[PDB]
Amino acid sequence: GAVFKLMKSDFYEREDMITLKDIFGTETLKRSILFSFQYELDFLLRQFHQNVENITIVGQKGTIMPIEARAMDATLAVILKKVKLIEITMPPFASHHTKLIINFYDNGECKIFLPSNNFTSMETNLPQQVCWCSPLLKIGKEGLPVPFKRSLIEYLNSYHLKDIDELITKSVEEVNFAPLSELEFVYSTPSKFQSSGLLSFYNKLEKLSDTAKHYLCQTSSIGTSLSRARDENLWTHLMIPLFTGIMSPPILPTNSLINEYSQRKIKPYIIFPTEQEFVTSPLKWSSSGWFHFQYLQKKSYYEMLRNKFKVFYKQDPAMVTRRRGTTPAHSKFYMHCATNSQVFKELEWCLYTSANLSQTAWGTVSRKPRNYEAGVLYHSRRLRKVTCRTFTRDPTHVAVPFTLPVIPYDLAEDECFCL
């Protein structure tokens, strides 16, 4: 079945887990179709076996690093000749952020993965990363297409590229997705013809269907305010209100929202590294470059989230391993827990995705996403509770890199890291 695994690091595991070599190094691997935001070609291609017949790479123009002659060799030369590139051009400040792997092996076997790291050595080894691995799939006629398969095809179709249609989608269509009948494929696309992002995700949660309402988000980037006039955060002012029913599509004042939260027992969480957590990371600030929250030019926005909603949470210093310490994770998780220490062991639903907490990744009720994003959704009424555990203590449906429980920011000294 599907399983979450923690990405091994050359630094943390110097002397269960997974590596890109485990994924691409198998002699039985026949073809790999890749999606990512950044490609370090010599690093990536060194992960494969000489037996591979084709490597189709989908990426944004300018994010694919060629291999210099001085760094080439006989082995790599062979791999390189099997690479086919499909470049996507995007408006400035828009991103093909999706990380996805579709492997085809000997016999009619196929497997799908969602790594949180882009394909570069630095990203793979510095921040903590995870990888969702689908159950083993096989080529063969299909009856009714599983929702996961149906959604994946819509996503691929939304690129509106002939190369994608013929070299990728046709191959995916031949695969039987029965083993994935319980999960959902959630995505974002800038396509004006395909609905996606928040709007689509909201509708899905509605269709899928006294207690404290826990809504937690773990992200590597935190977008700025949804408006230039007021301080409005995507999680606290739009997503949570929508999910709870406080609002419905055809933004309330901060204070009105705060009261609603109290009366409804809604508890918001955003896991993001503190300035001090890098001091207690094995590689110190080495992984800090991938965590972006620029609030210095609009301090009020930050103070609101930190003091008014008390939304920020950090790692439990007593539960993290010594080899990884308080090193932040570059994975993105969105989850909901209903109660009435143990919080989050059982979930109503959980989304693992490449999408950061920003308007560009999710869009809004009226605006569409600007990025390509992809993730997998686990929902209780589709499996009767989604089980989840923390890798920091290493069988559940979901496994997370952050500690469980997470600890609230000490309002007397904790501050979000600002690159």
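Numbers here mean position along the shown chain, with the first residue as 1.
Per deposition record, X-ray crystallography, 2.0 Å.
Here the Cβ of each residue, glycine as well, is placed from N, Cα and C on the backbone.
The annotation active site, nucleophile is assigned in Swiss-Prot to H97 on the grounds of experimental evidence. DSSP assigns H97 (mutagenesis position) to coil, not to a helix or a strand.
DSSP assigns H330 (mutagenesis position) to coil, not to a helix or a strand. A sphere of 10 angstroms centred on the C-beta of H330 (mutagenesis position) encloses 27 other C-beta atoms. Residues annotated as active site, proton donor/acceptor in Swiss-Prot: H330.
Sequence annotations record features per position, and here Swiss-Prot assigns substrate binding site to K99, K332. The number of other CB atoms found within 10 A of the CB of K332 (substrate binding site), across every protein chain shown, is 23.
Counting Cβ atoms from all protein chains shown, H97 (mutagenesis position) has 25 others lying within 10 Å of its own Cβ. Mutagenesis annotation in Swiss-Prot: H97 to A (Swiss-Prot position 182), described as Loss of activity; the structure shown retains the original residue.
The note that Swiss-Prot attaches to the published mutagenesis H330 to R (Swiss-Prot position 432) is: Interferes with the hydrolysis of the covalent intermediate with DNA that is formed during the enzyme reaction. No effect on bleomycin sensitivity.
Quoted from Swiss-Prot for the published mutagenesis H330 to N (Swiss-Prot position 432): Strongly reduced release of the covalent intermediate with DNA that is formed during the enzyme reaction, leading to the accumulation of toxic adducts. No effect on bleomycin sensitivity.
Cα separation, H97 (mutagenesis position) to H330 (mutagenesis position), rounded: 13 Å.
Taking a C-beta cut-off of under 8 angstroms and a sequence separation of 6 or more, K99 (substrate binding site) has the following same-chain neighbours: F35, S36, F37, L114, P115, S116, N117, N118, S354, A374.
Here 11 residues go unmodelled in the deposited structure, bounded by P250 on one side and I251 on the other; the Cα atoms of these bounding residues are 12 Å apart.
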